[PDB]
Amino acid sequence: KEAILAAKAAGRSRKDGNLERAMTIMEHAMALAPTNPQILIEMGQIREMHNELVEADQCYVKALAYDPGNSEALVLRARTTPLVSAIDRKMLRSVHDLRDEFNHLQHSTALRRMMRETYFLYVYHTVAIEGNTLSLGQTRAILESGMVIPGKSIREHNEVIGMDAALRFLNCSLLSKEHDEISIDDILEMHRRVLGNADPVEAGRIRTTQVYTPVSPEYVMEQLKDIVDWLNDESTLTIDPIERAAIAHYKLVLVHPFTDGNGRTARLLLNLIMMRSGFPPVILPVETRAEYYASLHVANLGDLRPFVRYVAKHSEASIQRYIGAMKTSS
Amino acid sequence: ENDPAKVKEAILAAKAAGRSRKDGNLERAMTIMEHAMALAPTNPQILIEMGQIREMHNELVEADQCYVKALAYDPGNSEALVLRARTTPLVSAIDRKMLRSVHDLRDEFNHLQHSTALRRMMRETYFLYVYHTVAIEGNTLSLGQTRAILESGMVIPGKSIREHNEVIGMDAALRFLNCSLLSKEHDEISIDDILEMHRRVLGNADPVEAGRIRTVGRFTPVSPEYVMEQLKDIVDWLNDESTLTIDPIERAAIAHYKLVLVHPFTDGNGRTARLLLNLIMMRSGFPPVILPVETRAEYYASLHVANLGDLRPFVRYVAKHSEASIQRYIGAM
């Protein structure tokens, strides 16, 4: 409603009134105002006034997605986009050189720290982000002792077990160098181990219905082939590894080829890709769940950049955290 | 290599006696030959003697069993051969009437009129079946724990996750058996039916291996093509009309035996075999057949004898216990 697109004009000369007042007005605005392009635009330039360029550009993109042809949105975005592109391009450059500077030594307990603790960290987070109520210590207990944890459903245990299986397959098959080509049967097998224990009838099997902002119809095998082909194409080595990974996750989640287990397998694929590219394990932490899902939402509006920024953020914070570990361990 | 001397003097003592007076008799001879048995189970002389003692106490089927083992352990042993020659047609008579008795008791199970007391039992029989069939394979979950997991969706903490998954998987397989493989529209038993049962048996506990057969420009004795083909031979034998003319119980025992010997899966063979047994028995109008874990030894003992060439003890075993099953339902009314 226009109570506050009208006050969006109150916030128009509040925006050319130079005040956190403008911001006030735009915030009560936004909280009450969903997909209305004028409101998004106003919010955008207000953000831009607070030197939030990428957030502003985001507002403009959402406005344009909800309203194709909005020429004010068009002229604002036309100006913001190239800036956002430079910024993102060495966001990537930065995480990459921080990666090259990770590869500075082979110490046995870099093996101990990294491999072991980040393995359990990985499994924990990947199932927790989907809603699993297991703790890290309980996840670890499950993998090492295989006894049952009090208060938890057999389904949660099984999600953990499945993930361990999938990870092991990934490591002892798809992460060798002799395995230079990623097959479609490999994605099927990853899903089969991911979901096997929790749902044996559906694990490793393509869905045979449509799901309820939609997802691709059951034309489905072809897109899987597409993904596989794209991964093995030589041109795709010229793309930034992180963007490559994000795009894999995105393609798979958008195809949504299984009845369940799509997200876990997508993060798995992401992780596979960047590990084959010399990166340590990438953990998308459960505390950032909201951000994660939020950015995926924007990805279905046609903008993959929030998600790329997300994956960048967390592979960088990950590597950064390891370094620090070594530095303290002196 | 060498039996202990005490066995030897057991045999020389027993070779000069066994007569009908008061300074020997039965259990004088028997206790001795039994201590001997306890020290040398595979000694043909002890088996033969023990046998003739059994025959004297009107334990014909057991006597015959002794002779069969003696001849199997000692190929060409004619003492065993002639003794068996006397015992065999009698035990055939005995067995045939056992089977007849079990069959008439099955016929009177099917005339029991379905009530709300019966469906109670039917439902409880799921838990009972799953418990026994997994306990036999070594699962340490209790009947109460099994029931709690299947009926209440509980979980026993501090206990193995794998055992939970085995319980759940078996229950799945059993439900599949009842709601797909018993519909009269099915008739033939396909290879996919056995595969589907295995896929449900092992699905939760070991998903990578479930419904999957264990796996020639080099040496190899095993081949997916060869194991698959042996399975095909099994199913074809099951659906062939000639084999419909044999007693369902014997058909079931032989099925169990054949599957266990091909052993087409990396694991879950025994469970799937008991399942197959049960499927066959149910399509012939029997209630589920529960081979109780309390009788585990007997179970394997009979299977032992099967590998010596004699499927009769096993047949007698499954007959005994389907009779106890039907009896479970009959007696509860």
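Swiss-Prot numbering applies to chain A: residues 145-356, 361-478, in that order.
The backbone N, Cα and C atoms fix where each Cβ goes, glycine too.
For reference, Swiss-Prot has these:
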MUTAGEN   A:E274 to G  Enhanced adenylyltransferase activity. Promiscuous use of ATP, GTP, CTP or UTP. In vitro adenylyltransferase activity towards histones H2A, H2B, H3.1, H3.2 and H3.3, but not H1 or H4. Increases resistance to P.aeruginosa-mediated killing. Reduced adenylyltransferase activity when associated with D-298
MUTAGEN   A:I298 to D  Disrupts homodimer formation. Reduced adenylyltransferase activity when associated with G-274
MUTAGEN   A:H404 to A  Abolishes adenylyltransferase activity
ACT_SITE  A:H404  active site
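Location within the structure of each feature annotated in Swiss-Prot.
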| residue | record | DSSP (3 states) |
| --- | --- | --- |
| A:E274 | mutagenesis position | coil |
| A:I298 | mutagenesis position | helix |
| A:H404 | mutagenesis position | coil |
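Proximity to chain B, taken as a Cβ less than 8 Å from one of its Cβ atoms, holds for A:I298 among the mutagenesis positions A:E274, A:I298, A:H404. Cα separation, A:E274 (mutagenesis position) to A:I298 (mutagenesis position), rounded: 16 Å. Two residues, A:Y356 and A:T361, bracket 4 residues absent from the model, and the distance between their Cα atoms is 8 angstrom. Cβ neighbour count for A:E274 (mutagenesis position) (all protein chains, 10 Å cutoff from its Cβ): 15. Sequence-distant contacts of A:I298 (mutagenesis position), defined by Cβ-Cβ distance under 8 angstroms and a gap of at least six in the same chain, are A:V292. Sequence-distant neighbours of A:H404 (mutagenesis position) (same chain, 6+ apart, CB under 8 A from its CB) are A:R351, A:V355, A:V363, A:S364, A:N410.
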